[PDB]
Amino acid sequence: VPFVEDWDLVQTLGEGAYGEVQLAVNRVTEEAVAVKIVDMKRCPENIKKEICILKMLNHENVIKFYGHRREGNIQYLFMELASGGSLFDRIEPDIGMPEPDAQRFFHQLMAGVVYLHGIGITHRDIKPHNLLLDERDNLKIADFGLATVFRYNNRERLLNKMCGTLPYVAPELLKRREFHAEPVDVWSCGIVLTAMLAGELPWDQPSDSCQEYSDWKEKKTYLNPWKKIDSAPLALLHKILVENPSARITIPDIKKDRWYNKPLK
Ligand SMILES: COc1cc(C(=O)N2CCC(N3CCN(C)CC3)CC2)ccc1Nc1ncc2c(n1)N(C)c1ccccc1C(=O)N2C
């Protein structure tokens, strides 16, 4: 039975490259939090950056950082517990989920992304495994290990590093030497929305050599996953998944969309 200062580490909630996440229970107060354990030896620069960004975050749709402790080579990051687990586990394969549930989660995801963008942070790996749920099914954006600053002192910096998850990544990230941060997070949110409504990802990657990607650019929406999605949400996906990032819809314009504003069950 291991432990750190006043807390005991009681079960493994997830694993991952750098380490694992444990459910941590304060023996005394009985509060329960999640602890991300990282083996600094197994990079120490990387956690310096992650903790720094983590301390900036204060929003109801973003995971909260409570503090940390270095104990020799291991860093313990104390963070909010999302006891409903992941959005990934609410998606039925080949089905999706009810449209009203998808719309609610989409609203919550936009609120968290507008918050991050407004403090000049980009997440860079939005996908259902990184979107967690509290006990009342409120969404929380999680995993800031690839996050970075894109605006500082009111001045934007373009990105150049390749990163993320291929099926969710925007096409400019594969084709351009440097690109703007915000339209890349908007694109990944569009892939999430397709997942929630269809239970299927549309392509392996958004390249000219991928047939499924070519089929979309040729507007063949009688094919899957598109043919499973109602016309109203499909019209929003046509404005998000636009190849040219400067023609792609922005978040203030998403908030004006017809489906975004439709009252549902
Ligand atoms: C009790 O908290 C968690 C539980 C589980 C999990 O295995 N289940 C099993 C099914 C369970 N029920 C759902 C409701 N249903 C009616 C019954 C079944 C939901 C929870 C998964 C994750 C939980 N919480 C959690 N918090 C923060 C993380 C993190 N993980 N990890 C692992 C992360 C994973 C991805 C990205 C970021 C994190 C992370 O940084 N933290 C802090």
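Following Swiss-Prot, chain A shows residues 3-44, 48-270, kept in their order.
Each Cβ is built from the backbone N, Cα and C atoms, and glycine gets one as well.
Taken from Swiss-Prot, the feature active site, proton acceptor covers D130. Taking a C-beta cut-off of under 8 angstroms and a sequence separation of 6 or more, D130 (mutagenesis position) has the following same-chain neighbours: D148, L151, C168, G169, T170, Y173, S193. In the three-state DSSP scheme, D130 (mutagenesis position) is classed as coil.
According to Swiss-Prot, the feature ATP binding site maps to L15, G16, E17, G18, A19, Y20, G21, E22, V23, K38. Taking the Cβ of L15 (ATP binding site) as reference, residues of its chain lying under 8 Å away and at least six apart in sequence are, in sequence order, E22, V23, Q24, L25, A36. DSSP assigns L15 (ATP binding site) to a strand segment in the three-state reduction.
According to Swiss-Prot, the mutagenesis experiment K38 to R carries the following note: Abolishes kinase activity. Taking all protein chains in view, 27 other C-beta atoms sit within 10 angstroms of the C-beta of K38 (mutagenesis position).
For the mutagenesis experiment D130 to A, the note given by Swiss-Prot reads: Abolishes kinase activity.
Recorded in Swiss-Prot as a mutagenesis result, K132 to R carries the remark: Strong reduction of chromatin-associated CHK1 ubiquitination. All protein chains shown were included, and the count of other CB atoms within 10 Å of the CB of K132 (mutagenesis position) stands at 22.
Gap of 3 unmodelled residues flanked by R44 and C48; Cα separation 9 Å. Sequence-distant contacts of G21 (ATP binding site), defined as residues of its own chain at least six apart whose C-beta falls under 8 angstroms from its C-beta, comprise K38, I39, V40, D41, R44, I79.
If you compare every pair of Cα atoms in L15, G16, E17, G18, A19, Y20, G21, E22, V23, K38, the residues listed for ATP, the longest distance is 14 angstrom.
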